[PDB]
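Have a look at the structure below, then the notes.
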Amino acid sequence: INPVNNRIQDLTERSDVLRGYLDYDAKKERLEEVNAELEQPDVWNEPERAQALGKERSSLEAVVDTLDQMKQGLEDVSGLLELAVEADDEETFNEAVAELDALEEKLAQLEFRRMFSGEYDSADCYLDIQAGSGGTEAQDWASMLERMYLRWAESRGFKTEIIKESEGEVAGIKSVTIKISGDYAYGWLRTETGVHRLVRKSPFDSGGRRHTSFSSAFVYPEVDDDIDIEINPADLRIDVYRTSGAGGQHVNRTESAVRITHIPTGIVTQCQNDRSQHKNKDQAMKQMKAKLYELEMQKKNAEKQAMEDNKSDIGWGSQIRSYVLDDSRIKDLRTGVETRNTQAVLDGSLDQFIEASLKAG
Amino acid sequence: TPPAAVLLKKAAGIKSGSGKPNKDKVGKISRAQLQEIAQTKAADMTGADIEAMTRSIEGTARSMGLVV
Amino acid sequence: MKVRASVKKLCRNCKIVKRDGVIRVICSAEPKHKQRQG
RNA sequence: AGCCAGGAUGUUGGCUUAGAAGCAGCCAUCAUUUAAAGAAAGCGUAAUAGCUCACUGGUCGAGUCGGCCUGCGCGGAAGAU
RNA sequence: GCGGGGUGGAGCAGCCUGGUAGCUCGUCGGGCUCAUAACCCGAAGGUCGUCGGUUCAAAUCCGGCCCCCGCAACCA
Ligand SMILES: [Mg+2]
Ligand SMILES: [Mg+2]
Ligand SMILES: [Mg+2]
Ligand SMILES: [Zn+2]
């Protein structure tokens, strides 16, 4: 009974948090404004505007109608639970439990969408850990982070495989790439991207001075390889002509040199090494395919380089979470969430920070 | 009279019952309930014999997906 | 006018008519259906 | 063939959809009013609507339909004194 | 067109002549050290590119297919 009341209060807080994160008053006002616009005849004068307003009204209606139905369901469940508890009706109690479970599943579906709106949140992920300023201490700290993340993945039931792991010579690991597989693994892990600051008594310094070390965790989603596309012949212009320095009656007369131009891109390849126009055309086709592939690889490498440039320097100012063991405090700078059970967090109790970050969005 | 489909849903106690009807039955209704539903709409319904109205409502429910 | 080798009735309003030794499809409903064999 | 009537009801069958009313589909696809009227064959509407049409009645009064085998033809069919 | 190759994680042997996989580094465990390297003592790891054939039996012999190399590609 009391756990059921606690569940009801948690669902009430969850619904209020959903309403406030979504600004239910703002969404309701926007929906009413869209309704007024749509009732006005001039709304359909622009078909794109009318369809946009219809889609917006459908989304706002989903959210608003779901919340309006959910509030009433919770109130009704509360009343039915009061009646069942008062009358000592076990069947009604079980029915209320089933209804509360169904409503909790509904709210959980809504809050799951809210937590993972992102397109790739459902994909598996890769986690890269790199040591930073601490040197050997940073490498040790990176190994500790790797252990923590593996333990958290095991808690969540994901499957992990070390793609690679460079080990520091004195201690720890310089770097590690880990593959995490599971349901919304990238969604759950993406908020952990950043630099992690560690403060303790350096277990390497001879004097045991209180030092600071940094380690970076970078999470990126697993990506399917690009489907190869055949070069559409309609996209190519082929020119045959005489080769330069043509020596002899035959060579002067024959059109052996081939040039292929990709109309969409403008990239041109040319071959005239062989006496046969067919061989030259085949080689030029190979070169054109290679050049298109090289262009796409160059674009992908440019995006990767942009990600590398964007990555926060693993240094003294950049930190998403601070783990001070001497003070026995762990604080997330972004969300403000603070804990004192450093041992539990290092053993893998990251759900507090991860859930807080997802809720904050 | 109010539309028949909403009354059918109300009698059932189901919300969505049309997806893949013959492949797997989502809901099911009883004939007596259908007949009781029919008799209330007799003012607007086009017929004298209530039996015809009842079987018409049965067919409507079958189209909706719920097997009688 | 679609000029092609295979001229056919595309809807129920199309009619096959031979004018001056040429098969033509004239449609009272859809101007796109107008065809000439050639 | 035209031509004249008609060409209904539950019911917009429900879902998924943004909307889905025969006519995006999915998806069932029935019974009722009977002369007959499709949970629609096409056109059409953002959706309806609307336009047909299938079906059926009534006037006119001899053919009409669309396959099979076969003879001969027609298009497809643009080149450099 | 004519020649070569593809074998523990890396580089090389073993093929010829069918029966049997080696070396060096690397990896792992224990030592030494305050600790790391070096060093010392032990271990593990390749069913031989991929299919097929031949054979009692194939890394080995034969034939495809894939990858990599060389050459050759002329008068014209
Ligand atoms: Mg001819
Ligand atoms: Mg052997
Ligand atoms: Mg020469
Ligand atoms: Zn037509």
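Going by Swiss-Prot, the residues shown for chain A are 4-364, listed in order.
Cβ atoms are placed via backbone N, Cα and C, with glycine included.
For the published mutagenesis A:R200 to C, Swiss-Prot gives the following note: About 50% ribosome rescue activity with ArfA, initial rate. Within the same chain, residues at least 6 positions away in sequence whose Cβ sits under 8 Å from that of A:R200 (mutagenesis position) are A:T215, A:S216, A:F217, A:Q322, A:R324, A:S325, A:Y326.
For the mutagenesis result A:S205 to C, the note given in Swiss-Prot is About 50% ribosome rescue activity with ArfA, initial rate. When Cβ atoms from all protein chains are considered, those within 10 Å of A:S205 (mutagenesis position) total 19, not counting its own.
Here Swiss-Prot describes A:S205 to P as a published mutagenesis experiment; the accompanying note says: No longer forms a detectable complex with TnaC-stalled 70S ribosomes. According to DSSP, A:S205 (mutagenesis position) is assigned to coil rather than to any helix or strand.
Quoted from Swiss-Prot for the published mutagenesis A:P206 to T: No effect on ArfA rescue of stalled ribosomes. Counting every protein chain shown, the Cβ of A:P206 (mutagenesis position) has 11 other Cβ atoms within 10 Å.
DSSP assigns A:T246 (variant position) to coil, not to a helix or a strand. The natural variant A:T246 to A is recorded by Swiss-Prot, whose note states: In strain: BL21 and MRE-600; increased termination efficiency.
A:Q252 (mutagenesis position) carries a helical DSSP state (H, G or I). Record note (Swiss-Prot) on the mutagenesis of A:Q252 to A: No change in complex formation with TnaC-stalled 70S ribosomes.
Record note (Swiss-Prot) on the mutagenesis of A:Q252 to E: Loss of methylation. No longer allows ArfA to rescue stalled ribosomes. The Cβ of A:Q252 (mutagenesis position) has 8 neighbouring Cβ atoms from other residues within 10 Å, across all protein chains displayed.
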Sequence-distant neighbours of A:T246 (variant position) in its chain (C-beta under 8 A, six or more apart): A:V254, A:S259, A:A260, A:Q275
Taking DSSP as the reference, which of helix, strand or coil describes A:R200 (mutagenesis position)? strand
How many Å lie between the Cα of A:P206 (mutagenesis position) and the Cα of A:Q252 (mutagenesis position)? 84
